[PDB]
Amino acid sequence: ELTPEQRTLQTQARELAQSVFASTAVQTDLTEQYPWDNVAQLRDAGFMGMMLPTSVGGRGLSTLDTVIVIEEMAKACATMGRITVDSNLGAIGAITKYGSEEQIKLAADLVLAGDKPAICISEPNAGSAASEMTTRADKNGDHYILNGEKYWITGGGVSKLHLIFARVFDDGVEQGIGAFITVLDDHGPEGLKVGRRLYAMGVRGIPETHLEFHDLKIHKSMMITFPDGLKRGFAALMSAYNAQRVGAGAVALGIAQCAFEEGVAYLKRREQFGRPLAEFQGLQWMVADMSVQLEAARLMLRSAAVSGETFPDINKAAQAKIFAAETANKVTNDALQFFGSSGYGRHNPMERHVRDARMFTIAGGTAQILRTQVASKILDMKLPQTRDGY
Amino acid sequence: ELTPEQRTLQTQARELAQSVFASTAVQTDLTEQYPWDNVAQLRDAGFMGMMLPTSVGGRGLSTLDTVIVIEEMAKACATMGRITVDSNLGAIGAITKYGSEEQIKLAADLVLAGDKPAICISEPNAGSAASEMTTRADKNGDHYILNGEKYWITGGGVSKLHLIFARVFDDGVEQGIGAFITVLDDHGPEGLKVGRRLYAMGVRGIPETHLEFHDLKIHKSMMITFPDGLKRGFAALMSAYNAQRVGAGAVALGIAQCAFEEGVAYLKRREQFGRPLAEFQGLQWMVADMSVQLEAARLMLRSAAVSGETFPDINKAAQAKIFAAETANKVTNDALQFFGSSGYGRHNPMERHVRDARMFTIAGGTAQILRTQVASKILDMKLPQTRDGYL
Amino acid sequence: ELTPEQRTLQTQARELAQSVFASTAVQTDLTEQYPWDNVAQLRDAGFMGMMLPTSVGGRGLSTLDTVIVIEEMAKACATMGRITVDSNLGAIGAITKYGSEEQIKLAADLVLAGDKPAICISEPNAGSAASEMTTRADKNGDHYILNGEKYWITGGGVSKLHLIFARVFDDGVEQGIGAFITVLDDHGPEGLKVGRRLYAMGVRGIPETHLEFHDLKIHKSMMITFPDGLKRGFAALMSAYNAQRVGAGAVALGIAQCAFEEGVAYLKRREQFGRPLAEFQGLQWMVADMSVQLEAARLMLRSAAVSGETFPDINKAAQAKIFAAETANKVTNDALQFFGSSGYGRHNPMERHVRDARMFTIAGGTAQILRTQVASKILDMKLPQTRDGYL
Amino acid sequence: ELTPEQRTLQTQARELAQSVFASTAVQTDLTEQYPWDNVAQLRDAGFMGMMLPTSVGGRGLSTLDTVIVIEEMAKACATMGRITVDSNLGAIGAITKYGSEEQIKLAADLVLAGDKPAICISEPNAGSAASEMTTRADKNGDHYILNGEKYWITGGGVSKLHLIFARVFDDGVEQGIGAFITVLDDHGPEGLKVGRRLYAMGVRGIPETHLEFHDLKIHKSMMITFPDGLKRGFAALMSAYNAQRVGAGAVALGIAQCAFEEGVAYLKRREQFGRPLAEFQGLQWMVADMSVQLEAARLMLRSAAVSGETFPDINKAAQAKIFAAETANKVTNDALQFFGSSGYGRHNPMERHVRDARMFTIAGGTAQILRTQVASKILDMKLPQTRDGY
Ligand SMILES: Cc1cc2nc3c(=O)[nH]c(=O)nc-3n(C[C@H](O)[C@H](O)[C@H](O)COP(=O)(O)OP(=O)(O)OC[C@H]3O[C@@H](n4cnc5c(N)ncnc54)[C@H](O)[C@@H]3O)c2cc1C
Ligand SMILES: Cc1cc2nc3c(=O)[nH]c(=O)nc-3n(C[C@H](O)[C@H](O)[C@H](O)COP(=O)(O)OP(=O)(O)OC[C@H]3O[C@@H](n4cnc5c(N)ncnc54)[C@H](O)[C@@H]3O)c2cc1C
Ligand SMILES: Cc1cc2nc3c(=O)[nH]c(=O)nc-3n(C[C@H](O)[C@H](O)[C@H](O)COP(=O)(O)OP(=O)(O)OC[C@H]3O[C@@H](n4cnc5c(N)ncnc54)[C@H](O)[C@@H]3O)c2cc1C
Ligand SMILES: Cc1cc2nc3c(=O)[nH]c(=O)nc-3n(C[C@H](O)[C@H](O)[C@H](O)COP(=O)(O)OP(=O)(O)OC[C@H]3O[C@@H](n4cnc5c(N)ncnc54)[C@H](O)[C@@H]3O)c2cc1C
């Protein structure tokens, strides 16, 4: 259960979400435009960069704290939910833990001022097999020259801070995969080019784009550097996604919780056969089932949030994300069902919840990849996926 | 299994669907516009009014014949699938079976000319409890005067032939629920007004609208009349809907079958970890599960199509529609999953398949109402839904 | 997560369960005999009456403490699991909280000496509708005279302490449902008769019996009495059952956890096609699914255990029991599947796990009745089940 | 739908099942003894060896015919269901199609006289990977000498006709896997030894045993011989199991149909809260769901039954068996649930239905193996399961 302090934080997040964000969710989905007005208020209320240390102007809060807040934001608007995830977990967490003092201040100043960082890993031919990426960074003096292409970049065209993963070469000699920090300004940098938008089924208020690097010049001071090498550093950087996974799970949970509350209210108001739909036992049991799965999902995510060291344990986070994301797909569809034909109408928000929830078994590591991860832990086995793995 | 003649019919439907309709499905979803040119080609290829008797210029085909055709159309475009349903089953079937010679000719001439009839039953405050409808038909001489409002009317603003269900009153005295034929054109009729469009999650190429009746005047020769009471006639009219349900189940099935085929093809061409996704056993079993459920759904629908007398048996139809629609929701979602992030992009058709499939556990009697229907048969009892049902 | 002290308690429970109980589970299922020697060891290790206050010789532990212990016992033997539930939660909790000093001492002395109390509520014609019970308690001076019949009484013929629920009448006038304490020994009491044994699919090591009352005479000092009415007291008594439900959910979970562990171990040692079954991705994902659901169930149960005041919150308890029991039915069946044909042989414990797990969606309030309970909370309304409930 | 002739056959099977077999099912499960009395009447009513050609005294009926009959038998008693499968499909089908005139008459005379043949393939270390079997047959003159061990032999100790699969060696040179016919008599043959009984969760009325061969001498005339070789013959012999799979599916379906009918009757008779349980919508929808899955299962099996040439198409049969067996596990458990605590009692038959149904996702090819088979057809791919398959 939550501490008094956590309850206060939850209430503050709920108040902003309900009083400001909830009434914007339809228009944000309709226009597919980044809600700058909401982001400013998310910032002003202290909900961006929450886990940044107080030494750089952060609140020094926990993963659990952010998950509590994320769920409240997502209940109002899926876009605001994901904005809250990206401005608190993931790239910013990786920079916070492995970044130089300089890199941390840069990233913190941007996030605390309202930037939602973009992480740039995935490519058209490199998804679940991320290490197959072709984006490369070639050494040139005290700089690295980046060439390549990413896609489905959440925040493409609106994010300023970018964390880019690239295969690193020193004078033609492959060093491994490294991460590079760059800042998209109204002016530069030269060679960081936003590409075409990938219009999506849901969470449409955040642009997802291709992203290209044409001789993008990055100083070595903006490469995340590791003493024991890049190959070990890249795995260390990946551990940041364990936190982002729990946050993403909390967005799916928030969407589902919203749909559930709306469906339950509708069952009590809507009448057929002379009585509220709530009086029909078949629907009552559907409500019960949604409630049970939602509670389990919340427990899985909050439990995962406090596991591990700096980041959630990889297997607890994987278990919770599988569960939350599948829960959200079932709950949003069944809540839509409570509305009947009105649920199929775009003038009601139920079909949007289904569209919004659907990405969470996919993005950031698919439910399938997560199942393999969980199995590798239970079976205490490496589970190589290549033809010659065994 | 299918007859030789049915295989030919299936292949001719597939031919039109794949050569003409498939390349239009994305744009139809984008524009949300009724695909008039496609409808002309559906008509010209002989796939509208197929069960109409040959005497009025129909092909005299069976329910099974139509569901075979519908699944092929729906594999190409969900909108063309539903158009094929409404122009072959439901309202047109009710008229074909219970209509007078004059009513059948009127309806046949319109459908064979390319009209997709609209059926007008549901109201904002009367959906599952269709018997609580407030749309009213008051006898006035040899006419009935209609007042009321329907909604989610498929074809609102593009359909010409309408079949409107209303509570019938004679001198204030309720007679039962009756069905009234009218034809919308640019001239009239007076008092038939197309209301607002209800924009939808999917199958966006047919407009769904509110529909208002303001002293709409219908002659008694355009009412479907039964020699012994509307109270048994309404039940008879709703049997024509057993046929519509199998057709709608076939649309859901076609959508899912398309998604399945696309998903399977993607697994074989897409590589990660140095090999096609098809080589992963977890995905192989997902593929097997989809195939098993698709096959079952297809059997359920065809079995229902040949059941009953004039129309499919109400309970076999309900069972098949439950099964097919739930199958489609699972298969379209799982096929989308095979595509990864690309599956979430609207530049691919997988997210549309999910949106399209989702209406079929809802329209024409929800999966919940169908479960109650099937239970009433198995338990062999009336299952009243009112508070005083058992008193 | 668990406290250091709770980890020690868990490990001590595991120690007893694995070193002593695990090797007896097969034989307990074969004989269907109450495992007296095992019960003595459960007692001597301090795992009976754990929530009893220290003043009467208990350990004063929490609900969470008990569910941690119960899951360990159930992993070894379902019978020892249920024995641990009944000797820590439910009847003994009702008495501990609402009993007089005299009643608590009587009950505490019996439990700490190794007695597993029986709770006596359900009747052949009154299960889910517990409020329709026909077992009757008629006031006669300072006594109540009990007449009636219970069944599926866990511990029938071996339990000494009984807590019997009966409809209370004073001069023919119904007062509500009340709870009455009695102790069965070889001497008496007169009119308490153990009826026939109901042989069961699983958890066969505790006898389940009919129980008859024939003018069973109970002094009013052995009735659980409430300062303001049985009509609120019965509701209070049934709150003690919220605790029993979490315990029973923990038994279901322990059974499933055991089956899971055995299944996983088998996959790693069993080879077909030249390699361990563990290397097949289809089975790897089955393993992942089981783990995810087990983890959720464990969280649900522990969350419920710390909810509420004296006893777990009725709705968190209902939710957790729904989840845990359904999880166990799926996990035990799927773990059995990992064994192939060996899993169907009674010389392996997998088929027993399925049989054992299956009671937990039924006993103490079925999964259906629990769904209604949870719905009543979410919808915040009474959900009467009678024909006239809404009139 | 069924033809008039098929309906008549169905009625005749139902009449025997209901008037004779149904009242025996509890005792057969309780004693775990082979019901000789029922078998005699199954024989006398013409329900054994139904697909044997009329030239050898059979009825020349179809796979669909047998599936219709099997379901009716299984509705009365799971044991009688499996007896009907084994005396009509499987080993007897393989002998009927690939056997010599001599082998066919032998097998037909035995089955028509009431023998339930035993097929002997599986071994402790050879299950899904059946070709890994170690039972061997070594050439010796005009005979073969068999040594090895099988298990889970359905009919061990009561079956007379045995069809044994063994790895064949000619003077030490491996020839492939072949099938051998032998007949267990009260006297011989020497070296055919019934082993220990494997007591089972359900379908307890048929003994499942280990089986051993100690220098079991079989004349070459009782080996099933193929002109194009054993390696191609063994695959041909396997095709017989496609028919047995559909029959086994019909047993699972029959068990489930029985449980469903009993559950529905109980909902109408049992009252709580002043009314029949049948009036509760939650249960009504459970009934509806069972009905839908049962109908689909029946269609899948009957459709599979008429597919293929001599035997059902391997993929249609695999699809139908997966479906029927999983359907039966869900339906029997939910029907048990309708009975409440009484359902858990062994004095009612509901817990037996669950135990009986459970074997059918396992025996004769597990649901997992069948999923791989179905996938291999959809993907048009061989799906090798060995480490070096790719
Ligand atoms: C809304 C959205 C936002 C995104 N935002 C970002 C972002 O900001 N930054 C970024 O870098 N990326 C982003 N992505 C990309 C996403 O994280 C990756 O694409 C993800 O890894 C999925 O990869 P993929 O699409 O190539 O799937 P694939 O790897 O091609 O997989 C396709 C299918 O095959 C399955 N599969 C793959 N491999 C295996 C295997 N060995 N066994 C079994 N099954 C298997 C998958 O589960 C999936 O079902 C985003 C994606 C979405 C949808
Ligand atoms: C895409 C689309 C096209 C349509 N086209 C047409 C058309 O052309 N002509 C026409 O007349 N109508 C049409 N409809 C309307 C549709 O057929 C009806 O609206 C349908 O009966 C559902 O009605 P409802 O939305 O009012 O649901 P409601 O009756 O309000 O029900 C809402 C929810 O409560 C449930 N429910 C209701 N009653 C009960 C009960 N007694 N027990 C348990 N659960 C219950 C429902 O299953 C549903 O989940 C269309 C609808 C859609 C979505
Ligand atoms: C192993 C075991 C041990 C037990 N130990 C004890 C014990 O020690 N003490 C004791 O008092 N009892 C005990 N019981 C009895 C058990 O708690 C009750 O019997 C239970 O309440 C179920 O009652 P029932 O079997 O009469 O079900 P019924 O009430 O007859 O219900 C039968 C079916 O109808 C459903 N149903 C009923 N009512 C409704 C409704 N309004 N809406 C929807 N569905 C509905 C039920 O969910 C169930 O599926 C035990 C039972 C078992 C199996
Ligand atoms: C009631 C009963 C009656 C029987 N009667 C007979 C009979 O009369 N004659 C006879 O010859 N045999 C008989 N058998 C044996 C049965 O047909 C075989 O044992 C069956 O092939 C299962 O093999 P197995 O137990 O060794 O499972 P295994 O092959 O060891 O498999 C164990 C588990 O791993 C899975 N598995 C295996 N391989 C793979 C893979 N590549 N990918 C994914 N998953 C996998 C399986 O699905 C299963 O879940 C009977 C069995 C039973 C239960």
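So for chain C, numbering is Swiss-Prot's, and the shown residues are 3-393, in order.
Backbone N, Cα and C atoms are what each Cβ position is placed from, and that goes for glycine too.
According to Swiss-Prot, the experimentally introduced change C:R84 to K is described as follows: Loss of activity. For C:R84 (mutagenesis position), the same-chain residues lying six or more positions away in sequence with a CB closer than 8 A to its CB are C:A76, C:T156, C:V205, C:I208, C:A250, C:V253.
The secondary structure of C:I121 (FAD binding site), as reduced to three states from DSSP, is extended strand. Positions annotated as FAD binding site by Swiss-Prot: C:121-124, C:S130, C:153-156, C:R272, C:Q339, C:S343, C:366-370, C:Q387.
In sequence order, C:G92, C:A96, C:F313, C:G366, C:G367 make up the list of same-chain residues 6 or more apart from C:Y243 (substrate binding site) whose Cβ falls under 8 Å from its Cβ. Taken from Swiss-Prot, the feature substrate binding site applies to C:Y243, C:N244.
Cβ neighbours within 10 Å of C:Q246 (mutagenesis position), excluding its own Cβ and spanning all shown chains: 27. Here the residue is the original one, but Swiss-Prot notes a mutagenesis experiment at this spot, C:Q246 to E: Slight decrease in catalytic efficiency, but still acts as a desulfinase. Does not gain acyl-CoA dehydrogenase activity.
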Q: Measuring Cα to Cα, tell me the gap between C:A369 (FAD binding site) and C:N244 (substrate binding site) in whole angstrom.
A: 14
**Q.** Count of other CB atoms lying within 10 Å of the CB belonging to C:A369 (FAD binding site)
**A.** 19
Q: Please list, in sequence order, those recorded positions from C:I121, C:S124, C:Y243, C:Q246, C:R272, C:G366 with the Cβ less than 6 Å from ligand 3.
A: C:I121, C:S124, C:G366
Q: Return the residue, from the listed binding-site residues C:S124, C:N244, with the maximum count of other C-beta atoms within 10 angstroms of its C-beta.
A: C:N244
Q: Would you mind reading off the Cα separation of C:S124 (FAD binding site) from C:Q246 (mutagenesis position), to the nearest angstrom?
A: 15
(Q) Within its own chain, what residues at least 6 apart in sequence put their Cβ under 8 Å from the Cβ of C:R272 (FAD binding site), listed in sequence order? (A) C:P278, C:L279
Q | C-alpha spacing of C:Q246 (mutagenesis position) relative to C:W154 (FAD binding site), in angstrom | A | 16
Q. Rounded to the nearest angstrom, how far is the Cα of C:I121 (FAD binding site) from the Cα of C:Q246 (mutagenesis position)?
A. 11
Q: Under 8 Å, Cβ to Cβ, against chain D: pull out the ones among the recorded positions C:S124, C:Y243, C:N244, C:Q246 that qualify, in sequence order.
A: C:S124
Q | Three-class DSSP secondary structure - C:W154 (FAD binding site) | A | strand
(Q) To the nearest Å, how far is the Cα of C:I121 (FAD binding site) from the Cα of C:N244 (substrate binding site)? (A) 14
Q: Quick one: give me the count of other CB atoms within 10 A of the CB of C:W154 (FAD binding site).
A: 25
